[PDB]
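Inspection log for the structure reproduced underneath, given as structure tokens.
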Amino acid sequence: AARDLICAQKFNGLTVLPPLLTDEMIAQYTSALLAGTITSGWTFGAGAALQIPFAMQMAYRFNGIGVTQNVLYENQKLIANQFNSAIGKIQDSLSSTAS
Amino acid sequence: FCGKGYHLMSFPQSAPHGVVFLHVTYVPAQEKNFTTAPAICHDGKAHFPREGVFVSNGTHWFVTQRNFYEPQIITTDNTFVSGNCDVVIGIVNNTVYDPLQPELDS
Ligand SMILES: *[C@@H]1O[C@H](CO)[C@@H](O[C@@H]2O[C@H](CO)[C@@H](O)[C@H](O)[C@H]2NC(C)=O)[C@H](O)[C@H]1NC(C)=O
Ligand SMILES: *[C@@H]1O[C@H](CO)[C@@H](O)[C@H](O)[C@H]1NC(C)=O
Ligand SMILES: *[C@@H]1O[C@H](CO)[C@@H](O)[C@H](O)[C@H]1NC(C)=O
Ligand SMILES: *[C@@H]1O[C@H](CO)[C@@H](O)[C@H](O)[C@H]1NC(C)=O
């Protein structure tokens, strides 16, 4: 009983084509990128993936930003807790504000 | 930005209604598994690599650079001391060679 705007567009000749890559395929790309980043660092972006512990990867990052790696190797638990809290805050901001 | 790999050079070549770049890049080729450690205990001190990683071939411990397997004996010149052994998670036990001791003995 209620005509739809999409129905009117379809009847008047305006068609929406589906994208080539499905949302499952996009999620597969993002999952592959996440797994490669976590398990190899940047090495998977310049050839083959080289496995490396994540603490060593974060030590690489700390040396990259100009901070000695002993800072990470002595504040690993605090840094992990801060990262987890920031992720939880991202979740809470997404689950409350929609703008 | 300029070719997949670690950028070294680029060469411009003209073309009709455009330009062509010949990007030169470095790509690692042959991998190898190693057992690695973040720091090393020596006389109660924690040694960290200045530039490289602490790898092992099963028996001995060496320090290399990250992008090429060039093993070097762990000394006090390629490592630096920070703190003690009770903080770092995953620290191992190995000896660190001091170049001054043979000269003092001789
Ligand atoms: C790990 O590497 C070390 C350093 O090369 C090896 O130690 C030497 O091994 C050669 C033969 O491979 C011997 O001739 C030398 O006498 C060894 N030197 C010392 C100081 O031990 C070691 O054998 C290697 N281990 C493995 C399992 O490959
Ligand atoms: C390293 O170990 C993994 C464990 O399965 C193996 O698949 C791989 O072939 C080994 N060598 C390299 C270079 O990764
Ligand atoms: C390494 O990973 C294993 C597997 O979960 C875990 O039990 C262990 O605590 C981790 N750390 C070390 C130093 O083995
Ligand atoms: C290293 O040696 C100390 C004593 O010298 C010992 O308490 C410690 O357990 C050793 N580390 C490992 C990984 O066996």
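Throughout, chain B uses Swiss-Prot numbering, with the displayed residues spanning 1042-1147 in order.
Backbone N, Cα and C atoms are what each Cβ position is placed from, and that goes for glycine too.
Feature annotations, courtesy of Swiss-Prot:
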type	residues	note
VARIANT	B:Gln1071 to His	In strain: Kappa/B.1.617.1
VARIANT	B:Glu1092 to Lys	In strain: Theta/P.3
VARIANT	B:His1101 to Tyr	In strain: Theta/P.3
VARIANT	B:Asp1118 to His	In strain: Alpha/B.1.1.7
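Put simply, of the variant positions B:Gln1071, B:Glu1092, B:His1101, the one whose Cα is nearest the Cα of B:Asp1118 (variant position) is B:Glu1092. B:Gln1071 (variant position) sits 22 Å from B:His1101 (variant position), counting Cα to Cα.
Secondary structure from DSSP puts B:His1101 (variant position) in coil. In the structure as shown, the Cβ atom of B:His1101 (variant position) sits within 10 Å of 11 other Cβ atoms. Close to B:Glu1092 (variant position) in the fold, though at least 6 residues off in sequence, lie B:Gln1106, B:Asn1119, each with a CB less than 8 Å from its CB. Reduced to three states, the DSSP call for B:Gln1071 (variant position) is coil. Among the variant positions listed (B:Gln1071, B:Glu1092, B:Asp1118), none has a CB atom closer than 6 Å to any atom of ligand 1. Here the Cβ of B:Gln1071 (variant position) has 6 other Cβ atoms within 10 Å, regardless of which shown protein chain they belong to.
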